[PDB]
Amino acid sequence: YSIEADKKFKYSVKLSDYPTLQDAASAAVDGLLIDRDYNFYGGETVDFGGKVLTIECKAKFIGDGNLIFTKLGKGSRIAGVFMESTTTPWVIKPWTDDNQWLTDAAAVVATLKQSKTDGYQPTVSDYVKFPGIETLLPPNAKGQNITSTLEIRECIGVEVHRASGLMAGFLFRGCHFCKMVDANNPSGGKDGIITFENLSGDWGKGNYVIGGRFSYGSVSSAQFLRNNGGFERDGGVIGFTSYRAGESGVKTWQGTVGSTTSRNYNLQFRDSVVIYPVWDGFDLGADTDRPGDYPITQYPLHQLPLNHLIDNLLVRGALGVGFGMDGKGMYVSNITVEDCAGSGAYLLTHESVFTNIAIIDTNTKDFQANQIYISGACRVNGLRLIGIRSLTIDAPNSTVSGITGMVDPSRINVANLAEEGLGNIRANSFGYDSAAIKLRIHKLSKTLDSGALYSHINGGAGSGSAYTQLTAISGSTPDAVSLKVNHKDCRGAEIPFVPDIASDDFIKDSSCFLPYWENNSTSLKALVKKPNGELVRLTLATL
Amino acid sequence: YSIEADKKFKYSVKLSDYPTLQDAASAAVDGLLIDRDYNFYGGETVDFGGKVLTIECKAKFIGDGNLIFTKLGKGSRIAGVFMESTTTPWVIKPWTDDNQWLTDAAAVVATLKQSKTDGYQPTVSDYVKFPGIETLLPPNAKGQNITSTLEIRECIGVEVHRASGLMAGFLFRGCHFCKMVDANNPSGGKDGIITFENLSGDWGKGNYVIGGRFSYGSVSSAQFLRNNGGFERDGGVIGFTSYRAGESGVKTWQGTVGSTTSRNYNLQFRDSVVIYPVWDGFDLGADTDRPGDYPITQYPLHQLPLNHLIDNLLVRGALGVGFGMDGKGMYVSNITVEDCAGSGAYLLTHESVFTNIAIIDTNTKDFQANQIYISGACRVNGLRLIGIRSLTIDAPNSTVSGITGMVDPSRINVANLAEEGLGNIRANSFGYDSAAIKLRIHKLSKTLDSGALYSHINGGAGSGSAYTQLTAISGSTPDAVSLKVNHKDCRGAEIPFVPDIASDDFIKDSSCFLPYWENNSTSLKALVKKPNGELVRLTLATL
Amino acid sequence: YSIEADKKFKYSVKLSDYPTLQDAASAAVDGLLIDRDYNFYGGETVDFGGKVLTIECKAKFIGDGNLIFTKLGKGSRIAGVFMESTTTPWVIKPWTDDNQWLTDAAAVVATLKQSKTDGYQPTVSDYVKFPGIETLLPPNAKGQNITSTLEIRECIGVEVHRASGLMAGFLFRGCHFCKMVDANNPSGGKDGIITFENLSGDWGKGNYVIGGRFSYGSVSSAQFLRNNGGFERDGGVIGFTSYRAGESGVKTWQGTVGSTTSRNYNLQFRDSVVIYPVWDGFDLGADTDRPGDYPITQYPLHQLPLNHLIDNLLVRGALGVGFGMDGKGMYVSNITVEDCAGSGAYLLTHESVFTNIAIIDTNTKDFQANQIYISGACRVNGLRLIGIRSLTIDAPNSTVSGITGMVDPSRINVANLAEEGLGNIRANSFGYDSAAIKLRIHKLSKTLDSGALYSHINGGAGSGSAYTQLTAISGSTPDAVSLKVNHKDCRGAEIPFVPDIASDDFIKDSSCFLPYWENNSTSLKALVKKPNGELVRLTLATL
């Protein structure tokens, strides 16, 4: 029977039969079932002997610190893992029962409680976020470092599916072609919830966060260090949700970490949602002179050819910035940012194109100077501004087209704004006695319109009559001077004349006349510039 | 050997070894394989003893009524389940071989056949949808109630994957943190295909429909009762497809059910597609005085703070409304609705923002009064109307910006329409001898333009000449009065004058003159309002 | 014990216990584990006896040619399969280290190397793509046909999950309700990476490519032949990524293959990304007289009622066309195409609607005549053109609305362009001394504006003064003739007059006067058309 049984049954060992995880790992052939809670000590390392295993978790891994998995064969899968710390730390919860953010350090300190979730352990970044909190926090709430972390080290082709936990963290160190799939809402600890760190060895490649949701945590939900997906953009974050990150939803590290670069290139950031991060929705910058990376002489600060594939992202409720990045030669599309306390978008980009961007009700707490900032020479095609709620857009070197929304024109600063390809136009006016097409030369005034074409009702609704007027600003008084057609249904043109003797230089073109007033004779004269360019003054109207 | 075998093999029991499902459930330790069809009786209840099981289905559960699973441990997974009724009911199929909807009750009654799919059992809502069908339906086709339902009751953390069936239904009753994942196109029965009902106990939370597709069914594909995802929006529908729902694709219940509220809050509805529902694509309203919910004194009807996260939805072919909802303080974005028989969008919302909405060819059967209706004071930023096919938009209290499409201006009714931030403009005219920029004051007339700025060709194409004309409406005749520049390439301005003696009140501003006709002397006069405001009549031109 | 063991353990056989795959297949009951590499010969066929199996792959299937799986029961699942050829062919790599495409045949021939990835085997389509390469390629690099293909034949309800490989191919022949799910980046061979071919038997239905990523391959990544998803659109490509396809990312075949039609209907193509295809991003055309399909007399060429559901697609870096299709009565939405060498969109469609299309920096290598081409009578609602880089759009029979971007108006050709529903307008000018609203009648000139309304600064910034001018083109000189209001802050209107004796036909309307110059008396005259229509010439101004 043994011979037969050996050939007809699925192989799997279960933790309940062993004293240690390493013993179970050593006995494993195909499957490994975690069927009893396991308390691990920080730094406990398991060697899987290069075996391609299917680890099914139906119990918890309990401990503060890292449980290190090494030598898992390519194709190994871990499903249902649940990390939980032994320590219950002091956490702050910077939001109210009405989901309003608390910005006052004293109000935030008052939220302190011991819990493994529904808040996060304060870190030094909170000292910046809630000014003065550093001196108000009790010593037992400062410098905590609790995280129950599953560390997969130097493995290739290992996937973690439906992971969860309390004060949990997942770290892929020196890995490639690894994925964090369908995370079942782990509640984060002190460190990043899902981190792909490749500071040693080759640049990380093929590392992804696919689907799932992540909550809380003291720092960023998902983070990458020294990863390069190559031209194929093999790596990144797709289809994920981040809720209430202590720092940002997604963060590609910037600057030097250790003696090398922590920057990232060629990754995808698509079809994702980030809600209520304490800092930013997406922090995709690379610069904060670049050991291990491109020299500043080759690519200036904030001008690295990051080449990320960025599309279809939604950010809502950030206490910081909705979407931030730097880099040169980027193409970004379909970004929607709503209800953010700081800038909806903070772009330190150059020679980049932004298509179909919607920044709705951001910088609601005046944390920044504008709702959207772009430093370099970029192109914006389709920009929706203003929802239902300091410049709105400050992109001094950018050319923009297609802004929609109830924007205050005086709060727009761009290099060039144009609608070169509209067809025949109709201006439809609702709730007013007139329709208008205004012109504003920002060089002259950002607050006053320099001229206009209006249509005003004569009499009342249903009169079937209106008058058209062409205006010009004078003495900083909009519409000071105007020509009217059909005022009071008179069917004639009312023409403005120079109130005094017209100077020779008032007339511009040949074969034109400019009427002027000669008060001493109660006459209307006309300065005429003959077709030959010569000036002559004629009498136009008299008593 | 037994000792060894017990430690090296994967545990799983299979239904073929037991007489009843409960017996198999009682023997189960890790896996449970459904390897033989099982006929269950309505109300048959299985107690899983709190075990965390992996139930793999490779056969059907056959029966009319509910098969109730209870006490499944957190982390349990059911995959491949297939529900099928024992009864083959009478179903109607309200569409033709060309996929045209049938709206005539007699034509619909004629489609009657006995089948477990490709149609649905008529319900009372059909009496409303196809007027008169109630009296035409034969008695054996009325009041049917066939559904083979898998009911998961009061469980936490249970997921159902790749479910399918015929006349199938899936009901999570009193559950939390449960998911219906990658449904493999079950064909629905009388009840909802996937329902999360939490009328008793705590409000449902963490309940999701993730991916998959659902077809037919007499009522809504996915439905939620008394679920609240909290600030974290933990719950909802993401990435799913609904085809031909007897009622709606997605429905959040409204009103009182029993002695409590069936309403829902804080859920996500994203990246989903609903095609051909008999009623609506998405029915996300909460109100139809609110036992178990907010009092009408706190939040008026249709003004509950639902706070759903709604983004990236596509609806096509609804016989009813594409997208419907109510509520206050909502942010909705990226909705595309095409080819609907009733309104594309029916919004009973207040103080809400709608960004990038596309309503293309809706209300094609004039079921409603408009293509898009918004009752309250909302903001619309980016609205695309008209495809290739009664007001188009009726949002009396809303402010709109960014409408694109061949809309008939007379079919627009909003509180305010404006393009405050366009740049320098160019109106490009194709196929006509002129380009135009028209002005229409809706208060004066919704059908006639009150004035215009035109450019007309002089001679023919390639003449290199055109004349510009500024017009005004008079006597309800558009462009009745006008000033022209360069008519017939004359290089002069043609000026209109009052056809008779100008009355003193015809002139508006100081330092302006208004020419008028004095027929009895064949003279042109000029009513002049001197710079000092005084009126004087001068002779302008004579024989 | 045997009795007990037989009832409590999971059944699974493993390849390591058998000499051939068929032997393992015959012994299988529930699971089948591929735990050792298996070298198969081309055409090796395995009969699974109608069993519903779960095949778990933890090793490779090695061989050139097809490994044919037949008679798998409905519900069977294959996970982790890895196909690899025995031959290492000669492949070309038409791109540089900077990711620039190589278009020169000699430069491409120089990339030749023997490898199972990072390039592809040249085919006859390359002879067209890189002109002259046919004669430059060494004979050992021509006509190669290496592909290690898993062929699933005539099965229903079989899913392949997380497949991978080198020179790999996956072919579903005569299958229905089959899915290729979460492909783990297989590197393609000579044939399509995932193909659903239904040339024999019923039209394919329920066949999908869900998620995953595919790379390289000589032809298209995903391809369909004779599939019809029905009204329910049961089939297609959703959520996938294609990188560097030798031909196109997605291809629905066109024309006759064998003695039947290879065309496809009613499929979904959504939420997908295609990057760097050598040919096109999406090739969704059906026509290239139609055996096995609609006769040309019923539906003319390129006018088949394909009815695909197309939404949310992104294409970047195509050496060919970004998005291409034909058909009549289509609704297409939310397409974003960036940085393509050939046309961003090539549409041989009629009576179709395109909503929210963004074509950014395409036809960068002038491969085609335009960035977007539409042949038939279509409607475009929302079109974003120009990023940071020959007509731009040539849609002679289409009506368009909502173009945004820095488009050159002279490069637009459409049947009608209009913005019928804008509200009150403001033209904001940045960086210039004037704001402008120009009018261009394309029938008159596609390069010159026929008239304009300008506002120009008087003096300098902060002067609080500007003049408004209405212009008209004459003698092909834009703004040749104009009326000004407030030039040099004079507060009067400068009026142009006919430089010579005005001919009777110069005046257009009654009750209007046209000033003209009478040089011989240094007088300004006025041709007057009295309110009764009669002409009279009066003296207007004199010395």
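Chain C is numbered as in Swiss-Prot; shown residues: 114-401, 408-508, 514-667, in order.
Placed from the backbone N, Cα and C atoms, the Cβ positions cover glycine too.
In sequence order, C:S238, C:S331, C:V332, C:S333, C:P390, C:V391, C:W392, C:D393, C:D396 make up the list of same-chain residues 6 or more apart from C:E360 (mutagenesis position) whose Cβ falls under 8 Å from its Cβ. Under the heading active site, Swiss-Prot lists C:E360 (among others).
C:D393 (mutagenesis position): 29 other CB atoms within 10 A of its CB, across all protein chains. As annotated by Swiss-Prot, active site applies to C:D393 (among others).
Using a 10 Å Cβ-Cβ cutoff, C:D396 (mutagenesis position) registers 24 neighbours. Annotated active site per Swiss-Prot: C:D396 (among others), in sequence order, evidence recorded as experimental evidence.
The note that Swiss-Prot attaches to the published mutagenesis C:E360 to Q is: Complete loss of hydrolysis of O-antigen oligosaccharides.
Listed in Swiss-Prot as a mutagenesis experiment, C:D393 to N is described as follows: Complete loss of hydrolysis of O-antigen oligosaccharides.
Under the heading of mutagenesis, Swiss-Prot lists C:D396 to N and annotates it as follows: Complete loss of hydrolysis of O-antigen oligosaccharides. According to DSSP, C:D396 (mutagenesis position) is assigned to a strand segment.
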Gap-flanking C-alpha distance, C:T401-C:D408 [6 residues absent from model], angstrom: 11
Å between Cα atoms of C:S514 and C:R508 (gap: 5 unmodelled residues): 14
